[PDB]
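A.B. asks: Encoded as structure tokens, here's the structure I'll be asking about.
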Amino acid sequence: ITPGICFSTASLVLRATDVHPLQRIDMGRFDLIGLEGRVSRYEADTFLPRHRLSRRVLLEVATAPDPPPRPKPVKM
Amino acid sequence: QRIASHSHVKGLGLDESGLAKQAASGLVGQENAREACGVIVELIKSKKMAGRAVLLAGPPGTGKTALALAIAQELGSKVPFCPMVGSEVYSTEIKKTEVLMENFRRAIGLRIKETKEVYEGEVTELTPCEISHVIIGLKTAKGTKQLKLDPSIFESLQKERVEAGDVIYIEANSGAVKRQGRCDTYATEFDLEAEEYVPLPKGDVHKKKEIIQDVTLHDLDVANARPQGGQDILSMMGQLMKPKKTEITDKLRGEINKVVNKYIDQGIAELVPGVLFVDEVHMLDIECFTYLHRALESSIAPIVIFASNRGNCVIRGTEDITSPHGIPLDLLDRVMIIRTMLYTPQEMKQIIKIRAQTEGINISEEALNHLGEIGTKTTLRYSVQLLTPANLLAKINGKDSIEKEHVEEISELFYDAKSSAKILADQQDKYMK
Amino acid sequence: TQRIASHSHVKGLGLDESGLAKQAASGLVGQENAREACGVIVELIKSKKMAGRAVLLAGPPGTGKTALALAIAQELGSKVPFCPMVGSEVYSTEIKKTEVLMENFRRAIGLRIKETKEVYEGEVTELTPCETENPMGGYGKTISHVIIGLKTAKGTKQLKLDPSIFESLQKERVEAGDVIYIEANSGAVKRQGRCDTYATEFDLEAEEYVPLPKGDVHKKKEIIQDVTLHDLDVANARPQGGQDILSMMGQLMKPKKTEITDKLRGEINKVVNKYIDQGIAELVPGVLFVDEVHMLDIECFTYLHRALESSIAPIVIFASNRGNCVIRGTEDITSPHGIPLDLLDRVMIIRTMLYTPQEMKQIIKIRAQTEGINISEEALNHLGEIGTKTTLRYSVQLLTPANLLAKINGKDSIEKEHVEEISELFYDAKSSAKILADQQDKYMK
Amino acid sequence: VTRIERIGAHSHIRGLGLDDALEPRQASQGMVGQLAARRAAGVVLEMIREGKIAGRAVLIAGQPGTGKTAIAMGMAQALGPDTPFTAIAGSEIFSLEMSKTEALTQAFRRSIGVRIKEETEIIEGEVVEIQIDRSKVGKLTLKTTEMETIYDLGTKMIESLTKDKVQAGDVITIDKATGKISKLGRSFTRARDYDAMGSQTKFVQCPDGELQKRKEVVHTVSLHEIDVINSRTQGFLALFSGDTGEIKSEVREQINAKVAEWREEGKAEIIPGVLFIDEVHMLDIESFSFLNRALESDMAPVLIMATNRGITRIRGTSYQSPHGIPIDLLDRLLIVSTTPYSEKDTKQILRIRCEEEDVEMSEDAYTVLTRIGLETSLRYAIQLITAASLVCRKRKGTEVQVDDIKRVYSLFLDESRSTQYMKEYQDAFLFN
Amino acid sequence: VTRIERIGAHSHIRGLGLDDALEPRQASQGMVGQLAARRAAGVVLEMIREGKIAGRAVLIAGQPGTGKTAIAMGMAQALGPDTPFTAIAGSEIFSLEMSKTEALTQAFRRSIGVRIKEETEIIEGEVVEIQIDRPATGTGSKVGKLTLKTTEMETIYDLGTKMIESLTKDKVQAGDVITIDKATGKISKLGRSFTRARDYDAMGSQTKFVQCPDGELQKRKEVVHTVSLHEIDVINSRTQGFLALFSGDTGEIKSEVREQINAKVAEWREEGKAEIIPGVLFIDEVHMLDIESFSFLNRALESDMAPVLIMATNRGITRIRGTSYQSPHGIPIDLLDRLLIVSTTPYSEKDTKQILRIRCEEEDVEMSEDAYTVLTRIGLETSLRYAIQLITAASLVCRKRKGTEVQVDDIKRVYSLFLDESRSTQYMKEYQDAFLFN
Amino acid sequence: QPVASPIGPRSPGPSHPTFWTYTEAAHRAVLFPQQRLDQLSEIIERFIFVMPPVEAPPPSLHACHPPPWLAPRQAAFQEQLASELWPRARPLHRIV
Ligand SMILES: Nc1ncnc2c1ncn2[C@@H]1O[C@H](COP(=O)(O)OP(=O)(O)O)[C@@H](O)[C@H]1O
Ligand SMILES: Nc1ncnc2c1ncn2[C@@H]1O[C@H](COP(=O)(O)OP(=O)(O)O)[C@@H](O)[C@H]1O
Ligand SMILES: Nc1ncnc2c1ncn2[C@@H]1O[C@H](COP(=O)(O)OP(=O)(O)O)[C@@H](O)[C@H]1O
Ligand SMILES: Nc1ncnc2c1ncn2[C@@H]1O[C@H](COP(=O)(O)OP(=O)(O)O)[C@@H](O)[C@H]1O
Ligand SMILES: [Mg+2]
Ligand SMILES: [Mg+2]
């Protein structure tokens, strides 16, 4: 049994590939392979074109007061 | 023990002055070559020079490989001796230069002192301690001890199904837990338990043993290039997903050199430079020879013995470049050439007699003379190979010794290369291609 | 199946009951001697008592070698394995050529397995232990049977089972109203969900509710499964379905063909022999068809000697249209069919001859019938004349372009003018070669 | 703006320029001349569209620059995007990962399209409340803009809901047959005004209509895609990486049978297409031998090929054959020959290229460029079109004149002039 | 029913057909003629059986169809299954997974068998009554009792927890004849002494019974484990190596592993744990090996773990593969010096007729004397293999016409239907232009 | 999942056509790796002996001021991989 090899390097080397978020763009807008097994044709083709939010709806919901409390169930 | 082609070679048969005795240690001739090999053996024993190359040159059957194995026998089993064939560098996993470099490091051995820490006893308490550690109680015939061990050791104990009453062996260096059996004291409780019982250890619970380990530089390189000592999931993953050999870098070899130098300075390691033997060197290509230039120029390299039976032959990997031994002239400038000669009929008879004694065969003088005459034509190898079939024929006929009739009958049954060549030439139109 | 391929008209060898070949039958025209020899080979295959026998179909291109092999396959039927293969397929980036050849050899040897699967289906109506009036040991209750009531669409039956099933029933969490099946050959209970009659429209479970089984409670059937030795070899070399780390690695890593060892193949042979002796399985030795055998190299040809000498090998049919060509992998070695003379000594050669104009006309008519094309007599004669020059394949390939041209022109049959226009539009090999030779400077290389 | 598709060597070709009788017009849809070749291509295109006959091979042969690739692109454009058209070069079958026959098999199976049609019942709504008792049984409340109902959950449904961490306000769909839950989004409320959002969260409107809905999905996939999907556990990943390897023949046979079953059941339709191999002379003899018997399958597309070789050497052999293709394969295919262009055809092609690139040229410039194209080559003149346009724009001109064409002729050399200049200084160049 | 093994090329060869003095009979055990070659093969077989000399090489050389492979198969059949016999072709060493030297090493090590013999205590009896008491709920110690019976004994065993678990997993019931190994606790069911209760349902059709074992319950039996050196190398190369025994995919085994295994096997042999059973490697068509492979063969035969190597080749003075050198048999002269060569002479007319008779007997084909004469003439004119193929061809033709004995007409019919190499080459010369490349 | 195999997929029950297509005889001719291990237990116990001459843990990368997120991320990855894969490696315990 031998001790392992301790390979020492400069701490700056470990940050060579790191890029600050304010210096890089979002690569998730080109992520096609990440949608496989998670996103369906229904969501992309039928649902989202019909049920996308608009700025008007978002503003109306944000400005409007809180909805009334949900009524308690009644056996009727 | 089976009798191989060189089983009679026990040494170089040299006297105290270095001169070669005529017949000694299973060698009959090649006195000059044996003296040169004795000098090479002294060079290897000096452990001072690095990367010194020797070429054994001569026709086939002149005992070049016998002389290499005699050098090995003279050195002893402690000194590493790596035999490789030139055809073995053509691997489908690593480059030819990598194969050569790995064989170079295999020739350098290291005798290193190691201390093994052992926990051995019958388990009396196995209490987990919340990742969960383990508190274990071990008893022997001399005492009892309680130990706190890492969670990995607890996982190993669980995998071994160790329960209270089992005799276990723990190696603290490698964390290797072995369950040996249920204690013998419980072997009477049941009539069919499906258990293997083991007596109680009669020493102490904790033992320290110092042993001498024989390793090579290649072993260290492999251990540090394909690690399996962490016992973690990543090691298993790497072993299963990457089982092939890899081209070990010069950086790893430099680190191993530093570690071994540190070990030698600490006084716990001894270096044995050792020997590499390449038998069919002409099978190497120009790339291998060019690499071997720099490899032999290294101050770490071992002593390398080369062999060749080729004449003025085209170097493999070149189109039409022809060199005296199949070896480019640049490498021949870096080698010491030992020349082997053809054997006289008397030496052939001596070798035949030695081989007969080695194979446990009694041969009459008339049969020995006839077989030496047979070896004068054809080859010595063919004459030696007729000993066992002739012995089998004599045994079938009820004779305990080989007579001339058995040798004649066997030679009639089996042809040699020249006779087969004559048959092929006479009937070229009937054979394929 | 609906699309028409090049050998869609070959329905077998047009052989009389005595083995003589009819002039035109089963889609085949002429080649009477070759058809008779192929019928003898079909009888050899059906006899199932010979191994490693090889047949070479030798003749000029377009003489029915592939058509004859496919006719042999049609004669044997789908029961007999038939593994087509071209010589170029042995050159793989994953396994060696000998491994590809061995795998195709094992693909040609089939195995038919017959078993009876007896099951008890039903919805559990009753689950009652059968206690004993004398409890063993004096205390507690002892049970000797467990009565399970199974209900199906057209019946209801009760089964007095072993007491040991009580553990299986609890492990499967079987209760009343659940649909289960019990296998006689194993004595195990499997819960295939709950009956759908107890499900309400407001439930959201997906695989929990199952329809009440139709038919009888006791269902038994004979299962015939056809497998090949290569199937067992591959399923054992890279097994699928384990839960250990090695199966997980197999699922993760990219699949790759491997060099299956003789140990695994010998084990498979032993298992197959055991099944045959038990009466479970019947061996179905088939045919390996190796088209373009001349594309094999000298290593493949050399390996074929040992492959054919084996007692497990199938009957191999080769086909080569080469003359005194140079064997691949060798430097300037010429053999009569591109095949070394050692392998030619191990094969029976069937010769295919060229077609007379009448046979070419018959084949063209058959191909027109297969493609659903009506052709006039004058157009047929002109296409046969075109086939006398050029080749037969060129003439049979003008049928569909000419039919399309007629349909565009508004006619339901091919006339001579349509064939003439198609012949003007499309060139054959010889005419193109003449053009190339006349303008060799303007072309490349 | 500048889109990813820009002016290429065949951007001016929109079709084969045929009428209803497949008679080629002199200049239609961007094609000039090659009347016989275009008529033959149209006949082959009708054969492709019918789809009845399998494994038909056509070779477009002719001198360099005679419109072979132009005709292939015209066939591809005239054929709808619905019908597959796999265009590969001969060199692309030489792969380090799979054999040549495997590459050709994948190319053949990429040329057959399978259009699937699945109809599935789903539940679609916004999650209002999830109550789980203790996790053996629970209730789920879903709502739309016009409906609201409560569902009783089982063990597996509760486990699936907990695995996906479905909570209130989430807009989800549940498949009735399989029970799988996919989250479309979440509803926006006043309290969900997040300052930072996760990479997958998105706000959607609550669905309208009825909670139970039918989902119909129609998509076109190729046989090669189905092979890759079923090659390994996550084989669909190889449709992106390309690390397919050599797919087992048994898998392909199973998929052929399953596709036939789908076709009988009405769940799939087969659209046989075209595999175009450009510069086939790069194929080796083994590839040709494989092609010989690959065309004989009932699932083989139309193989259109194009070579410009004369009687040359077959790759991998020492034999001479009329197109570099063995005569055995040449008997399996119909040859469409392209003739050299005349002066009028060259001028019309130059006019079409100028219109495509939006370059104005004088008639004298057109005459000079046509003379250059006849003397050197058509492609050289086509390149000179853009070179002269750039030079004209540099001198603040609006129409290319003869001076611009002469200037770019002096600046850029064709093969003949460059070869002559090299021969003048032959010793300067290396390895003559 | 037809087994997986059918009538092949060498199915009639049951051995070399020698007497005690290794003198070949004219026709025995399928072999006909080749007296000198069969005697030499017998001497080599005795050398193999003695198993004392390592790395002996024999070359069987002769014209095509002279019985080289027949002699090799006779040697294999005379050796028996106890001694390993690895038969490979020369082309098989060219592999994309391993080097040629690695493939040759694996082939060599597949021809040496390591056998471990040890004695274990074994309990074999008929289960009379088994009782297992387990806690109703929660973890607890199962207690059980087992009764085993032979014809002369009956003992009641108190069972431990692990033996209880083994019996539960094997589902051992009363009347089951079981075998128990005391050390490992493995239980193997080998039958039922009688049927189960009839009143039970879903039990299936009861099979045949097995007679109850006799003698004492706890006997002592000798267990023999035999593996080859290649199997040891593969299972020791890596953790997943045991699967590589079936999937191949061994890669290149480290030389360190093989050296350690050689040392351990030598230690076992000295310590009496294991015995080495050297075998034979038969490389058919050895001329496909290149110079590198032959160079490896030269030195690999010098090991004490090397088996007997037998080669067959029908080449004359031929170019060695991978070189431009002409050598006898396509083999370098350095390797030809390390081996004895056994020549096979061509067959005469009577030997050909006897071979045809043996083939007909193996194929269960009845043939007339005139048909035998015609077939022997055809075999002498064409080749032996062509006549052998015509045997079954004419059998099928005769069976088609509802006959019982193969006549001259059937042989003529199959001679017309199926062509030899000579007539095929003649007909191809007649139409040389029709064939593609000449 | 088991495409083109003698082993059939997990049929829900006899109502599915796959139930009556595959045989138990075909299933018993295919051995999983666990069955192979159970078949070679005696061979594993008697013939698996080769030990590497040297054993080392993997080389470690050390920096004075590393990114404080690299080590916890690697630790979490290793922990998850071990928790998912170590139970599956138990059959190989005797070989190791
Ligand atoms: N001088 C010698 N004395 C005794 N035996 C010898 C001698 N030289 C060679 N031999 C034996 O004869 C055989 C041939 O020698 P070898 O070393 O193989 O020649 P090569 O130089 O071709 O390798 C071997 O069995 C070897 O042990
Ligand atoms: N005797 C025949 N009867 C019917 N069709 C034939 C006959 N011979 C050839 N064909 C057909 O003509 C075409 C030529 O292919 P084929 O003759 O098989 O070429 P090859 O023999 O070189 O493989 C195929 O469609 C084949 O089915
Ligand atoms: N008939 C044609 N109509 C329009 N453009 C053509 C025509 N023939 C060739 N071209 C154009 O000339 C150039 C060369 O023709 P191309 O077909 O690529 O040559 P090849 O036939 O040698 O492949 C391309 O830019 C192509 O668009
Ligand atoms: N002496 C013989 N006795 C019995 N069968 C023989 C004999 N010689 C050849 N045969 C048979 O004839 C065929 C050709 O012989 P074979 O050994 O294959 O020739 P080769 O020397 O080329 O291997 C084989 O089926 C073989 O079994
Ligand atoms: Mg082009
Ligand atoms: Mg042979």
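Chain D uses Swiss-Prot numbers throughout; the residues present, in order, are 16-149, 156-453.
Including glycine, each Cβ sits where the backbone N, Cα and C put it.
Pulled these from Swiss-Prot:
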BINDING   D:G77, D:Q78, D:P79, D:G80, D:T81, D:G82, D:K83, D:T84  ATP binding site
MUTAGEN   D:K83 to M  No effect on interaction with NOPCHAP1
MUTAGEN   D:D299 to N  Abolishes ATPase activity
MUTAGEN   D:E300 to Q  Reduces ATPase activity. Decreases interaction with NOPCHAP1. No effect on formation of RUVBL1-RUVBL2 heteromeric complex
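Tell me about the surroundings of these features in the structure.
C.D. replies: Within its own chain, D:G82 (ATP binding site) has D:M46, D:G48, D:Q49, D:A52, D:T359, D:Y362 as residues 6 or more apart in sequence whose C-beta sits under 8 angstroms from its own.
DSSP classifies D:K83 (mutagenesis position) as helix under the three-state reduction.
Non-local contacts of D:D299 (mutagenesis position) by the CB criterion (under 8 A, 6+ apart in sequence, same chain) comprise D:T84, D:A87, D:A102, D:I103, D:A104, D:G105, D:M326, D:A327.
Classification of D:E300 (mutagenesis position) by DSSP places it in coil, neither helical nor stranded. Using a 10 Å Cβ-Cβ cutoff, D:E300 (mutagenesis position) registers 18 neighbours.
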A.B. asks: Other than D:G77, D:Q78, D:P79, D:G80, D:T81, D:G82, D:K83, D:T84, which residues of the chain come within 8 Å of the ATP site, judged by Cβ distance to the Cβ centroid of those residues?
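C.D. replies: Not counting the recorded site residues, we get D:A85, D:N329, D:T359.
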A.B. asks: For the binding-site residues D:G77, D:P79, D:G80, which Cβ has the most other Cβ atoms within 10 Å, all shown protein chains included?
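C.D. replies: Buried the deepest by this measure is D:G77.
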A.B. asks: If we count other C-beta atoms within 10 Å, could you say which of the binding-site residues D:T81, D:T84 has the fewest?
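C.D. replies: Least crowded of the binding-site residues D:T81, D:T84, by Cβ count within 10 Å, is D:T84.
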A.B. asks: What's the CA-CA gap between D:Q78 (ATP binding site) and D:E300 (mutagenesis position) in angstrom, rounded?
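C.D. replies: If we compare the Cα positions of D:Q78 (ATP binding site) and D:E300 (mutagenesis position), the gap is 12 Å.
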A.B. asks: By a simple count, how many Cβ atoms lie within 10 Å of the Cβ of D:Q78 (ATP binding site), its own Cβ left out?
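C.D. replies: Result for D:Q78 (ATP binding site): 19 neighbouring Cβ atoms inside 10 Å.
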A.B. asks: Determine the Cβ neighbour count for D:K83 (mutagenesis position): the number of other Cβ atoms within 10 Å of its Cβ.
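C.D. replies: Summing over all protein chains shown, D:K83 (mutagenesis position) has 26 other Cβ atoms within 10 Å.
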A.B. asks: Take the recorded positions D:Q78, D:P79, D:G80, D:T84, D:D299, D:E300 and keep those with a Cβ under 8 Å from any chain C Cβ; what remains?
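C.D. replies: Sorted by position along the sequence, the hits are D:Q78, D:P79.
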A.B. asks: In whole Å, how far is D:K83 (mutagenesis position) from D:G77 (ATP binding site) when you measure between their Cα atoms?
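C.D. replies: One finds 7 Å between the Cα atoms of these residues.
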A.B. asks: Could you state the CA-to-CA distance between D:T81 (ATP binding site) and D:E300 (mutagenesis position) to the nearest Å?
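C.D. replies: Given the Cα positions, D:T81 (ATP binding site) is 14 Å from D:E300 (mutagenesis position).
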A.B. asks: So if I take the recorded positions (D:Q78, D:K83, D:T84) and measure from each Cβ to the nearest atom of ligand 3, which come out below 6 Å?
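C.D. replies: The recorded positions passing the 6 Å Cβ test are D:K83, D:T84.
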A.B. asks: In whole Å, how far does the CA atom of D:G80 (ATP binding site) lie from that of D:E300 (mutagenesis position)?
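C.D. replies: With distance taken Cα to Cα, D:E300 (mutagenesis position) is 13 Å from D:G80 (ATP binding site).
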A.B. asks: Under a threshold of 6 Å between Cβ and any atom of ligand 5, which of the recorded positions D:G77, D:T84, D:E300 are retained?
C.D. replies: D:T84
